[PDB]
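Enquirer: One structure follows; several queries about it will come next.
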Amino acid sequence: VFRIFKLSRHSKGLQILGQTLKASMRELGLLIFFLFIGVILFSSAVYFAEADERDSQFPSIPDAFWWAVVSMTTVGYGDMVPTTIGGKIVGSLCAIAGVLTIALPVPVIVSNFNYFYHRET
Amino acid sequence: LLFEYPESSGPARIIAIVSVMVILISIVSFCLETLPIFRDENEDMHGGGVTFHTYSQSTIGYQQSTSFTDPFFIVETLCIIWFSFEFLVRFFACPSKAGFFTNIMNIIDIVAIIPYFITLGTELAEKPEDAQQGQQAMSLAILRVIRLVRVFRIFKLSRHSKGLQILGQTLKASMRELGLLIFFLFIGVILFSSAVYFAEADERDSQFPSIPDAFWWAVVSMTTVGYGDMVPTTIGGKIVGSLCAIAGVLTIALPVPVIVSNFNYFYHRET
Ligand SMILES: [K+]
């Protein structure tokens, strides 16, 4: 899987992508950290709010965690979906929270990348 | 006490890494325990079936498998107590009564324990006449609080989590911007649901009309989640899909730059 990477000596963009990430870690570390908190929270409510009526998105937390991550990144594979009413708000508040939190660490990483790409060029 | 606060809030030492670890290990624990309420029970099975002499004594099993939560109750019992010991020490600080300035960290702290502690008394939530009249089968108080409360536990992290302090300050001081987003989204959602309603149900079986169901679709389609649970086989919603999805991204993108900016000044700051 790792083989691809080597390319970066004949790939300037990768040198640029690297320098950003290696020097942009705290910003990236926050994103995933925030996402973690979000994911956990938004999973535990749907749990408390769905399983009463039968067959909906399998409760057990590490399965509702799949849904939460997905719904936010706004991927929504549709593998997890609730026929119920309680998760209706969650869908709303979660999806909203995703875009908010996801958009947060973007401008910084992007900015770093802009100075770095503009540079070796 | 000027030497216990060294052990308490302020300095960076062993006790801070342990508390965050209790939180994390604790969260992981409750998580896994809540999954299979019944341990190692789904597999080879049987029941009350008349086929032959077999259904008679049905193999319910008389010594099957141990059922236990003591050690995890230990996770909860021991955490709440350190919470209270410390929080109780945190009183050897400075006190008052309010609901605004004081300390949201202390409110959040108390909010995780007081529920589990409370839940242990069989009941004491005599709430409403019509409800209490017959608490009958109702674990309603337990239904409401027990899960909201434990959901809340994660938050505490924010004293050892700067990003959360930053996320907070933004939101608390960025409310009007956030309030507009949801308000705009509301207007959008409602509107975009009522047209599809007028435009879909003529031919049969499409996305269940009734407005609070088309509202699910509208919110989803915009946030651009599109679970595919609601989709129309029809032609009228075709434009709506277009105009709605377009409107979503437009409206959603609007309150982003402000909240982000606030966050940038706040994150850049404590740093
Ligand atoms: K986007």
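Residue numbering for chain A follows Swiss-Prot, covering 301-421 in order.
Structure determined by X-ray crystallography, 2.9 Å.
The backbone N, Cα and C atoms fix where each Cβ goes, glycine too.
Here's the feature list from Swiss-Prot:
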MUTAGEN   A:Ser356 to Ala  Impairs N-glycosylation and abolishes expression at the cell surface
MUTAGEN   A:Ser360 to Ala  No effect on N-glycosylation. Abolishes channel activity of the homotetramer, but retains channel activity in the presence of a beta subunit
MUTAGEN   A:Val381 to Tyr  Confers sensitivity to inhibition by tetraethylammonium (TEA)
MUTAGEN   A:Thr383 to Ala  Impairs N-glycosylation and abolishes expression at the cell surface
MUTAGEN   A:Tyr415 to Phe  Nearly abolishes interaction with CTTN; when associated with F-417
MUTAGEN   A:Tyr417 to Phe  Nearly abolishes interaction with CTTN; when associated with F-415. Strongly reduces channel activity
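Each of these features: where is it, how hidden is it, and who are its neighbours?
Expert: The Cβ of A:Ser356 (mutagenesis position) has A:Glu350, A:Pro382, A:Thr383, A:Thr384, A:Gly387 as same-chain neighbours under 8 Å, each 6 or more residues away in sequence.
Non-local neighbourhood of A:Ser360 (mutagenesis position): empty, since no residue in the same chain at least six residues away has a C-beta under 8 Å from its C-beta.
The C-beta environment of A:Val381 (mutagenesis position), restricted to residues of the same chain at least 6 apart in sequence and closer than 8 Å, consists of A:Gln357.
In the shown protein chains, 12 other C-beta atoms lie within 10 A of the C-beta of A:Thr383 (mutagenesis position).
In sequence order, the list of same-chain residues 6 or more apart from A:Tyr415 (mutagenesis position) whose Cβ falls under 8 Å from its Cβ is empty.
Under DSSP, A:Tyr417 (mutagenesis position) is assigned to a helix (H, G or I) in the three-state scheme. Cβ neighbour count for A:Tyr417 (mutagenesis position) (all protein chains, 10 Å cutoff from its Cβ): 16.
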Enquirer: Return the mutagenesis positions from the list A:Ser356, A:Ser360, A:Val381, A:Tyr415, A:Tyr417 for which some CB of chain B is under 8 Å from the residue's own CB; sequence order; 'none' if the set is empty.
Expert: A:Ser360, A:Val381
Enquirer: Look up A:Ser356 (mutagenesis position) in the DSSP assignment and report helix, strand or coil.
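Expert: Once the DSSP labels are grouped into three classes, A:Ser356 (mutagenesis position) ends up as coil.
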